[PDB]
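Asks: Quick one: structure below, then a few questions.
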Amino acid sequence: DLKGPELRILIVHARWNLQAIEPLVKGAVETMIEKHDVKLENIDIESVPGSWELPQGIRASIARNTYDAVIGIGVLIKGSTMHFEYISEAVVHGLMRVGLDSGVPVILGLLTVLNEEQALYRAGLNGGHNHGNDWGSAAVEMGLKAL
Amino acid sequence: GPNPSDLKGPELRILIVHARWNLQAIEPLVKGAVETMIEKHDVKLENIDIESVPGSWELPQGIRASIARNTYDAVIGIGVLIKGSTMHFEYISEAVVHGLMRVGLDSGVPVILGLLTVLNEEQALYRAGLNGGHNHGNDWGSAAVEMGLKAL
Amino acid sequence: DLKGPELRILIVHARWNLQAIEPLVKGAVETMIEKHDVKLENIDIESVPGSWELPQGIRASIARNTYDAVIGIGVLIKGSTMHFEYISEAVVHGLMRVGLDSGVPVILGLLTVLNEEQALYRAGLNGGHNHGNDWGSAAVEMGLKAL
Amino acid sequence: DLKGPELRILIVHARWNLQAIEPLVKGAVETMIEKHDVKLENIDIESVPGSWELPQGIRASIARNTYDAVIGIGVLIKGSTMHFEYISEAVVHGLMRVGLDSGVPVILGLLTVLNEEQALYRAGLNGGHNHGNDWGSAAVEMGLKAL
Amino acid sequence: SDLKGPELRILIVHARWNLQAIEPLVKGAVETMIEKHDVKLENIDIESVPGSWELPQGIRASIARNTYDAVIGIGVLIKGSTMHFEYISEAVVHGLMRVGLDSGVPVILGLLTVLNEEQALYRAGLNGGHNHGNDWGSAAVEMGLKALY
Ligand SMILES: O=C(O)CCc1nc2c(=O)[nH]c(=O)[nH]c2n(C[C@H](O)[C@H](O)[C@H](O)CO)c1=O
Ligand SMILES: O=C(O)CCc1nc2c(=O)[nH]c(=O)[nH]c2n(C[C@H](O)[C@H](O)[C@H](O)CO)c1=O
Ligand SMILES: O=C(O)CCc1nc2c(=O)[nH]c(=O)[nH]c2n(C[C@H](O)[C@H](O)[C@H](O)CO)c1=O
Ligand SMILES: O=C(O)CCc1nc2c(=O)[nH]c(=O)[nH]c2n(C[C@H](O)[C@H](O)[C@H](O)CO)c1=O
Ligand SMILES: O=C(O)CCc1nc2c(=O)[nH]c(=O)[nH]c2n(C[C@H](O)[C@H](O)[C@H](O)CO)c1=O
């Protein structure tokens, strides 16, 4: 039972596919507060237009304030072009780079799905499990293991 | 779908670098991005630099050279890559996307992705606002503004 | 036929798919000790939530203490979405970066499999060969060649 | 159009699939001279064994002399193995990196084709358009815009 | 490459997986440098690592200790039942390129990424095939010389 009452957590989420995003953020937040004793005031929630802006939004923010862990949340859905494949690959490498450059743990809350249904399912709707909960716990653990 | 903001950035300086391959698709995109920033975000026509480079490959290099000279709050890279008979499409696309992300992370300047990676001309025009489609350039204009302001 | 009684080895493993993980960590440890004379107290074993946290957990750890070699262990199983493909590529690139940035050898103990059975087989179950043993020996060898 | 009489241009080309390389190099050189007023003596032409050496050859050369733009030319043809895929991806990333690290424009004159015919076609043979011409103009334009 | 490099120092790092294919490759590279380029046997260091994954790391370690004019990374990756082959191949190739560009020392790609044993042995000069190690040897010499001059 890892508890982190003094942890400061940053959550940056995109706004594309908001119906999937919200449940995810909510799940992450609730899990941190109700199961890890993270204080609501210690959780900054910011947003960016799309998943492409995620790495950049996170970099800008951890350069201004101090956080123990960050969760980047976005939802990319495969469309008719190759856009999905290239953005996904670039965003994932980007998130990894910002975390390794900064030394701050960056939790991956990015869904790269084939359709809307797959995303809602992983957001806890239609019988699925909310992955945001798993992300919230990972943030806490990684924040503590960094001291 | 997208979800842009109301935000006004009258003091923002925005740079737009676009390639010149597949111009019929490029113009509508640039125009949409410009009009949106001005008409919906109060960005000033004089505060918007527009430069061009031959193809999408030059996009990351052109942007890097330009943000080294002047000061911008946000940059929009615009290009259109269409799948051809070889594997060129795949490798250029991957390298350019990686490149744009690197330039933005190295410089700290927000780089908005206005790159279309399509299978045919039709898909490009559709995303440029023609034949009943939605002009993506608009979304890009709003993204530039939002990111420029959040970089304070 | 290399012995490394003075080597300090770090092992960071994820916790997703633990049935596959344990045998792998165990085989790596036993091999180092029993065939390479590595000392039980010279082996640190840490864990992180998932494979994504692997590169970050390793970077944080080799920045605190001094190790001669590190072994990153995790198991990624292909699911219904593209997540598997993007996390795999990013983690592998990430582990290579940490090793090249630090000068500390990073042994790849990441299994990227299509299903659970393939992972267990490579962990020594159902008639397979435990790959953790090979990773144990590789850690020792690289630890020594780094002087 | 654009004229660059004072521009210094470097051309590094591989030697695999020479029958396709030559027309490309020639077309690029002629275009720069005849349409952009670049001076023949201001154009260095070097070669490396294969496309893999391209990024390294260019890096070495631009560290020695001063150029306004570089053109990397090579031809990779898909074979029976996956070699083609991995080298292609690595070389293309390498070229972009060398250009971004140095600040010197690097023009992509790499053909990644499925067969010999596709390469000859893009080199101006069998009714096709020589791509070397486009690369020559790009080098000139980027050299000037770098001032 | 009709080039001669009698003063060149060459490093060869090879993995040990699929040794039956590795050996002919290493041997062909060495013989070619010596017999056709006048490289001196004592100027050629040969080191090994467990697998292809360790190649970039072994090379980086070595070129930080001694001085070489060119390096040849040799390894054989064969496609198996999992995705391992695809991800390791990609990471090792990027890794070798990075080590060469970071250090300024030319790195010759002697990595085979094949679908089966036969393809590897063929490219190693067996069963009527051409030994690719020879081309790598010549490439190493040429790039070493062009880095000095
Ligand atoms: O499928 C595609 O890639 C095309 C449509 C699209 N989709 C998404 C998305 O699904 N999720 C997302 O999170 N974003 C999507 N975006 C936006 C992208 O992150 C970025 O904000 C813009 O490129 C401007 O820089 C999209 O444009
Ligand atoms: O399909 C291919 O890749 C071949 C044709 C081609 N297409 C484009 C394009 O579609 N969009 C683009 O934006 N560019 C294309 N280019 C050009 C390329 O970005 C670059 O300017 C040159 O390689 C020289 O540096 C192309 O050459
Ligand atoms: O298949 C997928 O990629 C989706 C499910 C999933 N699987 C794994 C896994 O298989 N192995 C793993 O080792 N991890 C998996 N994870 C977790 C992931 O490493 C990380 O902990 C979070 O993304 C937040 O940073 C997963 O979420
Ligand atoms: O399909 C393959 O990749 C195998 C055959 C091969 N082809 C080429 C090529 O087609 N073009 C090329 O330009 N090069 C090819 N090379 C050589 C490669 O760039 C490099 O010089 C060597 O790996 C040693 O460093 C090749 O080896
Ligand atoms: O196909 C796979 O990737 C699975 C089996 C496997 N194969 C090779 C190989 O074929 N060649 C190789 O050269 N190596 C292989 N390795 C080992 C790998 O380079 C590394 O030494 C370990 O991961 C520990 O760091 C393998 O594990």
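The numbering of chain A matches Swiss-Prot: 12-158, in order.
This entry, so its header tells us, was determined using X-ray crystallography, 2.6 Å.
Including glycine, each Cβ sits where the backbone N, Cα and C put it.
Below, the features straight out of Swiss-Prot:
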ACT_SITE  A:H94  active site, proton donor
BINDING   A:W27, A:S62, A:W63, A:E64, A:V86, A:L87, A:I88, A:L119  5-amino-6-(D-ribitylamino)uracil binding site
BINDING   A:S91, A:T92, A:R133  (2S)-2-hydroxy-3-oxobutyl phosphate binding site
MUTAGEN   A:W27 to G, H, I or S  Reduced affinity for riboflavin and for the substrate 5-amino-6-(D-ribitylamino)uracil
MUTAGEN   A:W27 to F or Y  Minor effects on the kinetic properties
Asks: Counting across all protein chains shown, how many other Cβ atoms sit within 10 Å of the Cβ of A:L119 (5-amino-6-(D-ribitylamino)uracil binding site)?
Replies: 25
Asks: List the same-chain residues at least 6 positions away in sequence whose Cβ sits under 8 Å from the Cβ of A:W27 (mutagenesis position), in sequence order, or say none.
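Replies: Listed in sequence order: A:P60, A:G61, A:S62, A:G85, A:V86, A:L87.
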Asks: For the residue listed as 'active site, proton donor' and A:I88 (5-amino-6-(D-ribitylamino)uracil binding site), what Cα-Cα distance in Å is obtained after rounding to a whole number?
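Replies: Rounded to the nearest whole number, the Cα-Cα distance is 10 Å.
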Asks: Got a sec? Which of these binding-site residues, A:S62, A:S91, A:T92, has the most Cβ atoms within 10 Å?
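Replies: For the binding-site residues A:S62, A:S91, A:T92, the Cβ with the most other Cβ atoms within 10 Å is A:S62.
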Asks: Counting only other Cβ atoms and using a 10 Å cut-off, which of the recorded positions A:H94, A:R133 scores lowest?
Replies: A:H94
Asks: How many Å lie between the Cα of A:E64 (5-amino-6-(D-ribitylamino)uracil binding site) and the Cα of A:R133 ((2S)-2-hydroxy-3-oxobutyl phosphate binding site)?
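Replies: That comes out at 22 Å between the alpha carbons.
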Asks: Could you check the binding-site residues A:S62, A:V86, A:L87, A:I88, A:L119, A:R133 and tell me which sit with their Cβ under 8 Å of a chain B Cβ?
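Replies: Cβ contacts with chain B under 8 Å: none.
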Asks: Under 8 Å Cβ-Cβ to anything in chain C: which of these recorded positions pass, A:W27, A:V86, A:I88, A:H94, A:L119?
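Replies: Contact set vs C: A:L119.
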Asks: Cα of A:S91 ((2S)-2-hydroxy-3-oxobutyl phosphate binding site) to Cα of A:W63 (5-amino-6-(D-ribitylamino)uracil binding site): how many Å, rounded?
Replies: 18
